[PDB]
Amino acid sequence: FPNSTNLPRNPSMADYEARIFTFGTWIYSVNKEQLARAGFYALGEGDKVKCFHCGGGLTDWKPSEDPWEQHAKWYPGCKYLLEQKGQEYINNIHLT
Amino acid sequence: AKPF
Ligand SMILES: [Zn+2]
């Protein structure tokens, strides 16, 4: 943990539409579209979410937080993250 | 955000 290979930890959540559906009753400020685009889906347990690829989990979100930024901060090895945001983006989140 |  987390998963840093090229195979998704949860294939059933690889589709954006599948992930966005999990946010049907989302009551938190952090944007659902942004979360789903960042690879996350809701567990239905508070504001807990997990990335379908690396399986990384995030909770206790702040109102203006950026999902992609938190994804890179805690799970830099995620391959979906790499594919979507690039290595420079990730490395910059962990700048000297 | 906090990881879990
Ligand atoms: Zn991930």
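To match Swiss-Prot, the residue numbers of chain A are left as they are there, and the shown ones run 250-345.
Using the three backbone atoms N, Cα and C, a Cβ is placed for every residue, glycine included.
According to Swiss-Prot:
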MUTAGEN   A:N259 to D  Reduced interaction with HTRA2; when associated with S-314
BINDING   A:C300, A:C303, A:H320, A:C327  Zn(2+) binding site
MUTAGEN   A:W310 to R  Reduced interaction with HTRA2; when associated with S-314
MUTAGEN   A:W310 to A  No effect on interaction with SEPTIN4 isoform ARTS
MUTAGEN   A:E314 to S  Decreased interaction with DIABLO/SMAC and with HTRA2. Decreases interaction with HTRA2; when associated with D-259 or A-310. No effect on interaction with SEPTIN4 isoform ARTS
MUTAGEN   A:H343 to A  No effect on interaction with SEPTIN4 isoform ARTS
>> Filtering A:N259, A:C300, A:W310, A:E314 (recorded positions) by proximity to ligand 1: which pass a Cβ cutoff of under 6 Å to any of its atoms?
In response: A:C300
>> Using the CB centroid of A:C300, A:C303, A:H320, A:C327 as the Zn(2+) site centre, which other residues of the same chain sit with their CB within 8 A?
In response: A:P251, A:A287, A:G288, A:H302, A:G304, A:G305, A:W323, A:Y324, A:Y329, A:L330
> When the Cα of A:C300 (Zn(2+) binding site) is compared with the Cα of each of the mutagenesis positions A:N259, A:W310, A:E314, A:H343, which one is closest?
Replying inline: A:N259
>> Short of 8 angstroms on C-beta distance to chain B, which of the listed recorded positions (A:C300, A:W310, A:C327, A:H343) are there?
In response: A:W310
> Do any of A:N259, A:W310, A:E314, A:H343 (mutagenesis positions) have a CA within 10 A of A:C303 (Zn(2+) binding site), and if so which?
Replying inline: A:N259
> Which of A:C300, A:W310, A:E314 has the fewest nearby Cβ atoms, counting only those within 10 Å, among these recorded positions?
Replying inline: A:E314
> Near A:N259 (mutagenesis position), which residues of its chain come within a Cβ-Cβ distance under 8 Å, counting only those 6 or more away in sequence?
Replying inline: A:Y290, A:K299, A:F301, A:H302, A:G304
> Since the record lists A:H320, A:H343 as recorded positions, which of them has the fewest other Cβ atoms within 10 Å of its Cβ?
Replying inline: A:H343
> Non-local Cβ contacts of A:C327 (Zn(2+) binding site) (under 8 Å, 6 or more apart, same chain)?
Replying inline: A:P251, A:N252, A:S253, A:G288, A:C300, A:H302, A:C303, A:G305, A:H320
> About how far apart, in whole Å, are the alpha carbons (Cα) of A:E314 (mutagenesis position) and A:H343 (mutagenesis position)?
Replying inline: 17
